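Structure first, commentary second.
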Protein chains: 2
Amino acid sequence: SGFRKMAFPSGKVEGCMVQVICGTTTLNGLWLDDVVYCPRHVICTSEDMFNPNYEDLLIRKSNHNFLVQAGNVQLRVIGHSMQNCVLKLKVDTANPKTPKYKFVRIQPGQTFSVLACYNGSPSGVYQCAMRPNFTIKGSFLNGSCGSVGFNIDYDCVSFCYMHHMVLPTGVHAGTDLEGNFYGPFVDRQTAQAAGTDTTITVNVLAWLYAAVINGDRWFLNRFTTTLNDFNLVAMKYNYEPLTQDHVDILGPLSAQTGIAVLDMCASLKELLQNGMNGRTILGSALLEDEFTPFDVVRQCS
Amino acid sequence: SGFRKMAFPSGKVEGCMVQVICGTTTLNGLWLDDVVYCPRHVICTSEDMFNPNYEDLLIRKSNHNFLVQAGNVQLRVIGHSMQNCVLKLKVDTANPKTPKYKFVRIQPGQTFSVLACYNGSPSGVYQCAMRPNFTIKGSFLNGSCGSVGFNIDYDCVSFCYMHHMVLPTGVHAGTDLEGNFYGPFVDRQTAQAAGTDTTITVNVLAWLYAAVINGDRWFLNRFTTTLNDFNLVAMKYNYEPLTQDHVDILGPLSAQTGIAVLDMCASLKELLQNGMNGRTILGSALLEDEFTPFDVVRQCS
Ligand SMILES: *C(=O)[C@H](C[C@@H]1CCNC1=O)NC(=O)[C@H](CC1CCCCC1)NC(=O)c1cc2ccccc2[nH]1
Ligand SMILES: *C(=O)[C@H](C[C@@H]1CCNC1=O)NC(=O)[C@H](CC1CCCCC1)NC(=O)c1cc2ccccc2[nH]1
């Protein structure tokens, strides 16, 4: 009954959020075991934002130049090290609330939950998708950096995103938990175009499937199409080209709903070529593509 | 930077979710101090769903007929009591993770976060609004009952909703934490019309304000209107009539944005009378009314 954007319970990740101060810069860090991960641009003072030599800047910082607080507790930093665009502060105490976790680099088009924090304390949680251009359409203010994106499976938390900066278009760029930026972005104060924002076609089809599951069926047609046929009438609308894997990924949904995959593409083709006509699908007046096929199966169990 | 539906961190509420079994019925309960709150329709067997005499049904249940589990821990039920449509099982142990909390009955149009659970374990979290007709547009399946809605302020958790049933239209009805249903709904298996779904006009205006804050300004006009004038050209579209309080509530936003409240109404009037014209506002193709003015100020700090 019903369907909306649902983030994972943020409890397993709150117990890992801490405050990190390095000069005038304050932001958030992730405390797992006896290490604290944070964006390396903490060490950057104001006049080091255009082109900062992080090696040179880090050579001037010592362990005591990094103050970490897990609430009122102050963790002693006993060893720092820069890994890609991320810093690894080794604290003397291990987080007793460290959950079963693993660092993973999500693929473009996969969803994850974000826990926007400020000054170490969590502020809110919301679902995000790794756009095809490698940006995320998040909600971040100053001090938001260090906030992580994650997926929760069973008892294992898969961290996949740490916020770093915003782009000139309002969307955001970040890094995986190993320090490598998603996309071609770099942690320098310079204008960085994000690239054309494509639409995750597989997710859209996945979203139409929960529609039919929930009783929204006005978009279903007596039509069908071919895979190549659909991609030609979908590239005009900047849609990710549908592959055979995408078809297979939608297999479980197609098999459950009794609606063939290519029949959905035919229903999607008519939506791109004719619009919504003021109708609505799962409460939305546009085509949603931040619901991955796997997100649908779990919410529509 | 950016703006989307953001729920409160669900950590303070996960430590209070437990499993409740009474016969073939299994659902979720809220464990605060030495009491567990759950919907009274646990005691209802299948053939007691049309018109159940809860007094009669509860007279046949004993303390041992209620099994409560907080994960692998089994809490002993030492005293049960029905309060309105909610049961209060007194367990022998107090929840060590009980947060500072209070039970509150939210007003129609206020938002709250929901933590949909199943078999006692949390599944996800999402933002909801108490619709004017007293329903909520949630996402619930079988076994979802007992899931709570809450707002988090500082360290205090204000529980305001416990899910009970779905309506014939896909929307959901529930109770406050004192057992009283929101709206005229009752916990019986019978068709219950929800009433016309009005639009929280104050929230819509609030949502347009974050728009202008975030750089979406195409909807702003050289026009203005009068309070009575706007309400007449808004009742046709089933919009909550704007009051002077609503105006005052939007004062902080209006004063910050340099846009008078009635000027926003004029911009809203043209949107209702002319549509979106394919444009978009904060990523939405329709007018959003589940962002309360207070939700905007905290997300746009
Ligand atoms: C983290 O704390 C913030 C998050 C930002 C604030 C507004 N919304 C966000 O997503 N990150 C920043 O402010 C970075 C900090 C820089 C420090 C030096 C190294 C590079 C990152 N800056 C930006 O996000 C930034 C700079 C900039 C310049 C020109 C266009 C866009 C732009 N974004
Ligand atoms: C809680 O576990 C579920 C939540 C439902 C399941 C589907 N989505 C939901 O929101 N609650 C129910 O299934 C209730 C249980 C009844 C037990 C006996 C007392 C009344 C509640 N039933 C309904 O939600 C229900 C019955 C019904 C009959 C006719 C139209 C709608 C309708 N909804």
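Here chain B follows Swiss-Prot for its numbers: 3264-3564, in order, are the residues you see.
Per deposition record, X-ray crystallography, 2.1 Å.
Using the three backbone atoms N, Cα and C, a Cβ is placed for every residue, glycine included.
Here is what Swiss-Prot says about this protein:
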| type | residues | note |
| --- | --- | --- |
| ACT_SITE | B:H3304 | active site, for 3CL-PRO activity |
| VARIANT | B:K3353 to R | In strain: Beta/B.1.351 |
| VARIANT | B:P3395 to H | In strain: Omicron/BA.1, Omicron/BA.2, Omicron/BA.2.12.1, Omicron/BA.2.75, Omicron/BA.4, Omicron/BA.5, Omicron/BQ.1.1, Omicron/XBB.1.5, Omicron/EG.5.1 |
| ACT_SITE | B:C3408 | active site, nucleophile |
| VARIANT | B:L3468 to V | In strain: Zeta/P.2 |
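Neighbour counts of Cβ atoms within 10 Å were compared for the recorded positions B:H3304, B:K3353, and the top value is held by B:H3304. Looking at the residue listed as 'active site, nucleophile' and B:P3395 (variant position), their Cα atoms lie 22 Å from each other. Spatially close to B:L3468 (variant position) yet at least six residues away along the chain are B:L3505, B:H3509, B:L3513, B:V3524, B:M3527, B:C3528, B:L3531, B:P3556, judged by Cβ distances under 8 angstroms. When the variant positions B:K3353, B:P3395, B:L3468 are checked against ligand 2, none has a Cβ within less than 6 Å of one of its atoms.
Secondary structure from DSSP puts B:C3408 (active site, nucleophile) in coil. Annotation note: B:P3395 (variant position) sits in a coil segment as assigned by DSSP. All protein chains shown were included, and the count of other CB atoms within 10 Å of the CB of B:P3395 (variant position) stands at 20. Of the recorded residues, B:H3304 (active site, for 3CL-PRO activity) and B:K3353 (variant position) place their C-alpha atoms 17 Å from one another. B:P3395 (variant position) sits 34 Å from B:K3353 (variant position), taking the CA atoms of both as reference points. The Cβ neighbour count for B:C3408 (active site, nucleophile), using a 10 Å radius and every protein chain shown, is 26.
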